[PDB]
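A.B. asks: One structure follows; several queries about it will come next.
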Amino acid sequence: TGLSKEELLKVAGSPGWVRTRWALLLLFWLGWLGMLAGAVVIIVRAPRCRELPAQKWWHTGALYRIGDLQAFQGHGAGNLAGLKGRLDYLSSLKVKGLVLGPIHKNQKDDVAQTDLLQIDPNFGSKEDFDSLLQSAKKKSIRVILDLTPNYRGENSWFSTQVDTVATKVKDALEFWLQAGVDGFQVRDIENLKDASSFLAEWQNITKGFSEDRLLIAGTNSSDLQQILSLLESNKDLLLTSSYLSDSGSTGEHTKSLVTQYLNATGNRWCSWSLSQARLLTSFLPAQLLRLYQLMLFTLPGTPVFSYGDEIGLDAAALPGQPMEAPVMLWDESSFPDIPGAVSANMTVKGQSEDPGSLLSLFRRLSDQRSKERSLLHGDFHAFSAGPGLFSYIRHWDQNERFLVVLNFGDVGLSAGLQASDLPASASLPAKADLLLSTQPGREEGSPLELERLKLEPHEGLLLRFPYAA
Amino acid sequence: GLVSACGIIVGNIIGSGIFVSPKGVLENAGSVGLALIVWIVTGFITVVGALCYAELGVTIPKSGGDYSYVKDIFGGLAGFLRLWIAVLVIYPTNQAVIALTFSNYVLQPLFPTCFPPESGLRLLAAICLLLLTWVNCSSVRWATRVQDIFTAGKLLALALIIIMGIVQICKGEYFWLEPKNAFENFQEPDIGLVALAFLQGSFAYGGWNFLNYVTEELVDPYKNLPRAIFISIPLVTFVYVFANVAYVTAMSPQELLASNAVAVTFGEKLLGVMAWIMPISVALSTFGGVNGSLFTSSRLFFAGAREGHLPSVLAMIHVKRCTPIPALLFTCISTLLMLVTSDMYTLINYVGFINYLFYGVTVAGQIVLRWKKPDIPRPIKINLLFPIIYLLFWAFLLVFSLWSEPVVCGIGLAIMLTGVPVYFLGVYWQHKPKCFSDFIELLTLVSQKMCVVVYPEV
Ligand SMILES: CCCCCCCCCCCCCCCCCC(=O)OC[C@H](COP(=O)(O)O)OC(=O)CCCCCCCCCCCCCCCCC
Ligand SMILES: CCCCCCCCCCCCCCCCCC(=O)OC[C@H](COP(=O)(O)O)OC(=O)CCCCCCCCCCCCCCCCC
Ligand SMILES: *[C@@H]1O[C@H](CO)[C@@H](O[C@@H]2O[C@H](CO)[C@@H](O)[C@H](O)[C@H]2NC(C)=O)[C@H](O)[C@H]1NC(C)=O
Ligand SMILES: *[C@@H]1O[C@H](CO)[C@@H](O[C@@H]2O[C@H](CO)[C@@H](O)[C@H](O)[C@H]2NC(C)=O)[C@H](O)[C@H]1NC(C)=O
Ligand SMILES: *[C@@H]1O[C@H](CO)[C@@H](O[C@@H]2O[C@H](CO)[C@@H](O)[C@H](O)[C@H]2NC(C)=O)[C@H](O)[C@H]1NC(C)=O
Ligand SMILES: *[C@@H]1O[C@H](CO)[C@@H](O[C@@H]2O[C@H](CO)[C@@H](O)[C@H](O)[C@H]2NC(C)=O)[C@H](O)[C@H]1NC(C)=O
Ligand SMILES: N[C@@H](Cc1c[nH]c2ccccc12)C(=O)O
């Protein structure tokens, strides 16, 4: 071996080695206090993280307007009880709202006979409504009932009366909230006498019953000065207007149309929708329909969609249908009036299995809106780009940043995005791995360069880049 | 007498691996219902694994355990590589993971939704390590009388996950677990990403192999030691499943993958007072995982030096107190080298690959000792077709983990291939370098003088 001895060591060890054994024993114990104070200084010099805002249920996800119950599932199975079977489909969409149509037995312009407390017998009863609310509560889907009283007449809110129709609504606020609906909507508030002071009485009883309730109000006013006069008294009101219903096919228009709305309201919580009760197939063609679903799901606010929006259900395609309430295309026999009129991709059954369809873009965007912290309440900072295109950054404190580049032109335009107009906390690097794109033909997950970004016509692409230093 | 022995096995198996694993099991298996299968399959494999280790402990009984079983079957080369890995790879990176767990869990209340600093974890984990090796070297009676303090912490913490878990079972909080229809997630992970969920599911079960040869004190073995395995290790799998059910009744599975500390994200919910005792009762559990792994790190430097390998400057024992200094100074230098480099969850894949690789060659040694050398007195036996289930599970996991992450397993096999030149310099060398061999004598006596340590009597 290599031993010395026990006894031979102690007569040879430590004549002056005891000086080096004490001095090196303190050099360890002094460097450990330098490693202890040097590890508390790093924690304090590490800055902070931001406190998460108090998120309500409509802040996290999208709502889903269901106008006509009989046309959502079909005239054979059209009931409130038949709506319960489709709750498994909407939970795949990961929507959080169920803003269903008014069901309060209107009598076609007779103010004394439209009681808002009593459900129409053509839809069901009281007992199937609460079990619909009990069934939706297990899947965490919130049901919003709207109380626009004259919904089958040519003008809502009963133009011959000014006061009895108003207290007909106010009595029904404390009636349906007993049954536990999680909000209310009032469409067409442009046809009201003293509209901006009647929402403030209705948002009292909606918030005063419980804090987790909401009120939605719909106009058709597309002017900026009319909307802000409605939001100058109330603040926590979702107002779905017709503000974006114009063309916006030039790129610098919609950049100047969206960033004027957040700048005038002071970056509050808004709701992004192209209309109040109309689909996205109106107001814009079918090649920009995948470009707006990427825009509406990434803007700061609650995106509101109508039924048949995820599949691009055009009312002007199938003949013999009312324009406001088209039939939802469930299977090949969902429209049994004209045989041989629907395609395979023009059906929610064929849209589901196609990995490059339009429903596959909705479902792949709806989960990333609902689960990602930088899209839930991340800051919005749009910046300049080339001749016509829209580009903006969604960013939060430390989370995964997002960068959307939307091209509204028709030529294969290069992006040319300049990062000089950003704050230093959320600047972009040279590489950012792609996440999704509207038209396929790009390698997803591949980190591409952000200076040479050649873009196709009608091609909006979603990139992400991590927090760096 | 058996009930006293069952506590010996469950006490050292259950440590701070239940606090690290369920983020990495859920990330690699995808769904919640597939992750609860992984904790059941791994616990059955450990029962199969700790059975075939008990048969070699009654057939060829020698001190050293895992290292001496390979020493009997091609024991020249293969026996040294079992100990070359357990000195550089296994024992350092088992302490660095538990040390990095300690800094990650005390810096979850501070910095709850942001990220902790990248060098505030490499310096707070090196403080738990460098303090404990100072405690460990010193009067070893101190190092065991403090270990039942850390054992009370992991019993207080794992009880609180259970009793607050079972309260949420008798409520409406059984949404994600009990429904059995919420079992869908990212399926682009292949089978090869489920193989990485077994590299991290058995980090929580690790520490079963060097226990069974210690239970020697047992009464009448050859029937009991076994009867003890069939009671202890399925009682670990009962706890690890029930404490993982309680993790998902508190938070979302996507919420579980975001936090760096799973046990205290549980604690910031379900009461307001458990924000104070969820970091404390789990940072105590990570103190015992490093303190309990610096006892057993020095028992392997003893068995290696008396057999030719591992030159005799190691395995020396201090003159006033029975403590090995230079065996603890090699698992403290080599642990700091593994600590500053890489990420914790990809360090478990670095252990669990090479830990399975020598798990197999001892069970393969249990079958080749039945082909070669029969009629040896064996007090207990298993089925002939029983350890070939373990070799079936070992082969289908090793080649799939090499396909998934080849870089973290390519450096695990690169250090084993570094073993064959240092072994051939080790014992197959002619002793004609007179100018080089007295360097070893000069290296020893200077280490024997600046440290007063001496070889033991035997
Ligand atoms: C801290 C700096 C950053 C980290 C750097 C790594 C530090 C590793 C330290 C590990 C923990 C050390 C604990 C020492 C105290 C033990 C406590 C105790 O019970 O003492 C008993 C015993 C008490 O002695 P007594 O007071 O005489 O009774 O302590 C000793 O006898 C010696 C203590 C000092 C040990 C000297 C170690 C010198 C290492 C220098 C290496 C130089 C290069 C070598 C190259 C080799 C190439 C192969
Ligand atoms: C740092 C901790 C200090 C306290 C502990 C001191 C430990 C010192 C040795 C550490 C390594 C222990 C394992 C040694 C290898 C074991 C294999 C074996 O069986 O050996 C038996 C063999 C014979 O032992 P014997 O039976 O006791 O004579 O022991 C040795 O030959 C030890 C050789 C020391 C060097 C090991 C290999 C170093 C690799 C790096 C080479 C660098 C080349 C020069 C580069 C430039 C330098 C300027
Ligand atoms: C309901 O809204 C009104 C404002 O529209 C709030 O203020 C009340 O206003 C009425 C006159 O319209 C006064 O008679 C009340 O005394 C006011 N209430 C006060 C000062 O507390 C009213 O606070 C709202 N209700 C709740 C519960 O907040
Ligand atoms: C909102 O819809 C109405 C219905 O067509 C538009 O027309 C208004 O209709 C009411 C009642 O029929 C009249 O009292 C108004 O004078 C009409 N407006 C105009 C400008 O003539 C109304 O224009 C639509 N709102 C917007 C902003 O286009
Ligand atoms: C939109 O935001 C900009 C700055 O963020 C502000 O616009 C300023 O409006 C005043 C009004 O006369 C001009 O004098 C300034 O030159 C404008 N600023 C810039 C940079 O052009 C304002 O906060 C918002 N605009 C409005 C009309 O409120
Ligand atoms: C579903 O796919 C079919 C492909 O067969 C599309 O049909 C083509 O549509 C374009 C105009 O959109 C026509 O110019 C082609 O002649 C059509 N081809 C055939 C074979 O009919 C159809 O447009 C797709 N559906 C939707 C809603 O876009
Ligand atoms: N070191 C063991 C695992 C391990 C050690 N200590 C632990 C404590 C608890 C859980 C697991 C462990 C291995 O390499 O497999």
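The residue numbers of chain A are those assigned by Swiss-Prot, with the residues present covering 162-630 sequentially.
According to its header, this structure was worked out by electron microscopy, 3.4 Å.
Each residue, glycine too, has its Cβ placed from N, Cα and C.
Just lifted these from Swiss-Prot, have a look:
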- A:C210 to S: Abolishes dimerization, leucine uptake and interaction with beta-1 integrins (MUTAGEN)
- A:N381 to Q: Impairs both the stability and the trafficking of SLC3A2 to the plasma membrane; when associated with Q-365; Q-424 and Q-506 (MUTAGEN)
- A:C431 to S: No effect on dimerization, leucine uptake or interaction with beta-1 integrins (MUTAGEN)
- A:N506 to Q: Impairs both the stability and the trafficking of SLC3A2 to the plasma membrane; when associated with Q-365 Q-381 and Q-424 (MUTAGEN)
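I would like each feature placed in context: is it buried or exposed, what are its neighbours, and how far apart are things?
C.D. replies: Of all the Cβ atoms in the protein chains shown, 16 others lie within 10 Å of the Cβ of A:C210 (mutagenesis position).
Applying an 8 A CB threshold to same-chain residues 6+ apart, the list for A:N381 (mutagenesis position) reads A:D349, A:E351, A:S402, A:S403, A:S436, A:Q437.
All chains included, 21 other C-beta atoms sit within 10 angstroms of the C-beta of A:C431 (mutagenesis position).
On its own chain, A:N506 (mutagenesis position) has A:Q512, A:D515, A:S518 as residues at least 6 apart in sequence with a Cβ closer than 8 Å to its own Cβ.
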A.B. asks: Among A:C210, A:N381, A:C431, A:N506, please name the mutagenesis positions whose Cβ is nearer than 6 Å to ligand 6.
C.D. replies: A:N506
A.B. asks: Filter the mutagenesis positions A:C210, A:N381, A:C431, A:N506: retain a residue only if its CB is under 8 A from a CB of chain B. Output in sequence order; output 'none' if empty.
C.D. replies: A:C210
